[PDB]
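K.L.:
One structure, pasted below without further comment.
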Number of protein chains: 2
Amino acid sequence: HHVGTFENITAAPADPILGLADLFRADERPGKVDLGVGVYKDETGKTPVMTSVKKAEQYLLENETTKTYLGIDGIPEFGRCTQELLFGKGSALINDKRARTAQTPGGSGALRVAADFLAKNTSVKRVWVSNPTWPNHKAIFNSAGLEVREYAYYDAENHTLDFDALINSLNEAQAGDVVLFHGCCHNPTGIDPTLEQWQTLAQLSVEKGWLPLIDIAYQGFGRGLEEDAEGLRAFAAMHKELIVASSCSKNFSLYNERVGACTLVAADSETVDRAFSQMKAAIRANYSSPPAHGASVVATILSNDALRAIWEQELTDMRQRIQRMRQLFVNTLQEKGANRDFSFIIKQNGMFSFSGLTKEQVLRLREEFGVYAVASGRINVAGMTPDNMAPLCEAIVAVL
Amino acid sequence: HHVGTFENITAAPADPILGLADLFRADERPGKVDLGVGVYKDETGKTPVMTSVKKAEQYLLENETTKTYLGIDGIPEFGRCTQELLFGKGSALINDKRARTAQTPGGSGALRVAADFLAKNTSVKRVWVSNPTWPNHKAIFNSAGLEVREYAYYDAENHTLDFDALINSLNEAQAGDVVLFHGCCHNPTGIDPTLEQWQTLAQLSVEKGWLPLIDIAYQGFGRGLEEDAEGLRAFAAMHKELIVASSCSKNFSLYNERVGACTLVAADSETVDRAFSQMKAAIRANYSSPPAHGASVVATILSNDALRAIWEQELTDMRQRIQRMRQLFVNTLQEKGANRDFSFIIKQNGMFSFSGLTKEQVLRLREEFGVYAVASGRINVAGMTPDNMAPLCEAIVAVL
């Protein structure tokens, strides 16, 4: 009698991330090198569960007596640790009780909740992100009906943060707009503002009146836990309102447990309470309450001196391994006759950098050498090991 | 100057549940009875972790070697088990590859993913739900810009399903609409269509051409795992298209791990694959990928003969305790002089029923007797025990 509701739906475009992965799997050649992954890998090319996380999970197995619903905002202790880690022990923001935190399904969940909150309860209509940025920013903000505009950030030819370009392009951003910044380890460029630059940005936001949103997914992967929050804290010291979307997917290697938070900051407790009540409403209309396991693991670790120390040591090992691969990469290319300077790799932090390779070189690297990078030329330095570095570099030299 | 973006936010109205819970916890009377809870409770008033679940969690602790991201649609084995559980092994839908399943953060997440998917990819503008229905249904669909309309369902004076009024009120639903049915254990009335009524409803849906969405959160809490899916399957045999939002929160006592799924069904494999590609985009724009822990617990239990037998016996005990409390409630009311027919309670399924008490009687019950129900008069028979039944029923008889 009646035609289907699904019949006229059009096929989505193929996901290039998934496409590249499928390709890699089908490739049977033994010396493959995967610089296209979006996760940390160790020196054996695995992504193990942290020791601190295994121990916390064992503790939970032994001690949990119920799985009953967490409240909309999740585990309160996770909320408190999050705010301490973000703003620092004895922060005036915390003291003044100006921050509210909801545990969310990852930083992605945090970004979506922020978007829905903003769309339904404020006059925000536009969100500014850096060119380039994390691939899923646009879709998340558009899904809530928010326009996404790009500001100047990376100078690709020169491998630098073009600060003057950044400042100038943001002059177009009005009070009523949101401006998104990566807390540290900018994804995918690996280049962050200096402190002084963060301070200039914080000052500008106060002057122009726009609302800062700090997406911080790599705390501890740049210079260290406290240093990586310095930028966020520059904004907190100046702007009376903030949104922070934090993730533990990477700094705890808890990717698949979906562990993060959305933190609201306002001028005072009463004001943040009103705002945060509406954030709770956006969550309720989404996934209702967040998943316990991952966030409980994090709370367990941070609340326990011994476990926290073990976690900090592993994280430090991970930050340092990435820096070691950056250094080794640059030295090995030079040793292998690269007709070009790659020292910008040393000036960058986190897993990702733009290699500067053309899409044709990327293609040739995969087809001829089984060396896999993203078509943008993005590379994940954690995909490098002391054992794969030499062939990797020989391949790159051969395509220049 | 630049005023606060949040400065002027109007607060969300308080969740009356939270106020009532505070009252309960502050109530020092030794005789208080809590019938307002939203989860299963055993005879001791606890919501324990199932044994099958603890065993699976030990297996995961001992055998998991990574936390890297799941794919957008979750664990494939969790998808397969879900489909077999819903449609039954050797189902023509499965054989024919007409179904695609995304693991989601709870049944709530699945409902939200379904709403986003529909709003962005189809002509659906309107969703029909029972009066009454699960309280969060309206918020979720509204958040995607879908209008929510109510169809006739419960006859509160007589404690029945007014099937004739249901049918008639659905004459208003149009070919392009969605109509949502509770799979079993209607929440909060506990009254489900009979199989014959289900078959009639499926026929009607083909005749009118609206899209059935089946919300199934209590499979196994009614008469049994297979019997509880009868309604859904009657729909599956008739209507070429379907959406199913399923949950493991209650039947695995996994509430806070957020384990559920959204399943799409279409006329053929090509069409569902196409639709499902768009559902994935909806997830990507939300929380990106689902949490592993709870779903992996479920997949581990259902994949292992021994674990499965342990879980089914645990669920059976739960189902049967709920039935005993319903029977004891009815008989104890008679004993204490109700003299009003409460037999409807025996004809209902799951832990919830409308007691039929007025808001005045509810108030009196709490204030005078420490018996707590929700304002709607919803009660949870799992808040009942052989030990609190007598005073509970005497309290009720006294306010009649």
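Residue positions begin at 1 at the first shown residue.
If you're wondering, the header gives X-ray crystallography, 2.2 Å.
Backbone N, Cα and C define each Cβ position, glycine as well.
Okay, these came from Swiss-Prot:
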- B:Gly38, B:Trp134, B:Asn187, B:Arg378: L-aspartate binding site (BINDING)
- B:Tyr69 to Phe or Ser (Swiss-Prot position 65): Slight changes in activity (MUTAGEN)
- B:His137 to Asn (Swiss-Prot position 133): Decreases to 60% in maximum rate of the overall reactions in both directions (MUTAGEN)
- B:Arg284 to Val (Swiss-Prot position 280): Reduces first-order rate constant over 25000-fold (MUTAGEN)
- B:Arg378 to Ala (Swiss-Prot position 374): Reduces first-order rate constant about 10000-fold (MUTAGEN)
- B:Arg378 to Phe or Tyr (Swiss-Prot position 374): Second-order rate constants are reduced by >5 orders of magnitude (MUTAGEN)
K.L.:
With CB distance below 8 Å as the criterion, list the recorded positions among B:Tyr69, B:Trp134, B:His137, B:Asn187, B:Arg284, B:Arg378 that sit near chain A.
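P.N.:
It is B:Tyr69, B:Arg284, listed by sequence.
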K.L.:
Roughly how many angstrom lie between the C-alpha atoms of B:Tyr69 (mutagenesis position) and B:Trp134 (L-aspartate binding site)?
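P.N.:
The separation of the Cα atoms works out to 32 Å.
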K.L.:
Expressed to the nearest Å, what is the distance separating B:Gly38 (L-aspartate binding site) and B:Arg378 (mutagenesis position) at their Cα atoms?
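P.N.:
Cα to Cα, B:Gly38 (L-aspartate binding site) and B:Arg378 (mutagenesis position) are separated by 10 Å.
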K.L.:
Taking DSSP as the reference, which of helix, strand or coil describes B:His137 (mutagenesis position)?
P.N.:
helix
K.L.:
My understanding is the cutoff is Cβ-Cβ under 8 Å with a sequence separation of 6 or more in the same chain; which residues meet that for B:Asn187 (L-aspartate binding site)?
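P.N.:
Within the chain, B:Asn187 (L-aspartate binding site) has Cβ neighbours under 8 Å at B:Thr133, B:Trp134, B:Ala217, B:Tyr218, B:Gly350, B:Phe352.
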K.L.:
Near the Cβ of B:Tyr69 (mutagenesis position), how many other Cβ atoms are there if near means within 10 Å?
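P.N.:
So the Cβ neighbour count for B:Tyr69 (mutagenesis position) comes to 18.
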K.L.:
Give the sequence-ordered set of same-chain residues, not counting B:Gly38, B:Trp134, B:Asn187, B:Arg378, with Cβ within 8 Å of the centre of the Cβ atoms defining the L-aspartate site.
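P.N.:
Apart from B:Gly38, B:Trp134, B:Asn187, B:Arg378, the close residues are B:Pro135, B:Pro188, B:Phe352.
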K.L.:
May I ask which residues of the same chain, at least 6 positions away in sequence, place their Cβ under 8 angstroms from the Cβ of B:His137 (mutagenesis position)?
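P.N.:
The list for B:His137 (mutagenesis position) reads B:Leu111, B:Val129, B:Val148, B:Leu180, B:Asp215, given in order along the sequence.
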K.L.:
Need the DSSP three-state call for B:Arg284 (mutagenesis position) to compare against my parser.
P.N.:
helix
K.L.:
Under 8 Å Cβ to Cβ from B:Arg378 (mutagenesis position), same chain, six or more residues apart: give me those in sequence order, or none if nothing qualifies.
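P.N.:
Expected: B:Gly36, B:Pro188, B:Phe352, B:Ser353, B:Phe354, B:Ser355.
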K.L.:
In sequence order, what residues of the same chain, 6+ apart, have a Cβ less than 8 Å from the Cβ of B:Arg284 (mutagenesis position)?
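P.N.:
Expected: B:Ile72.
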K.L.:
Of all the binding-site residues given, B:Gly38, B:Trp134, which has the fewest Cβ neighbours within 10 Å once its own Cβ is left out?
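P.N.:
Minimum Cβ neighbour count within 10 Å, taken over the binding-site residues B:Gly38, B:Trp134, occurs at B:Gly38.
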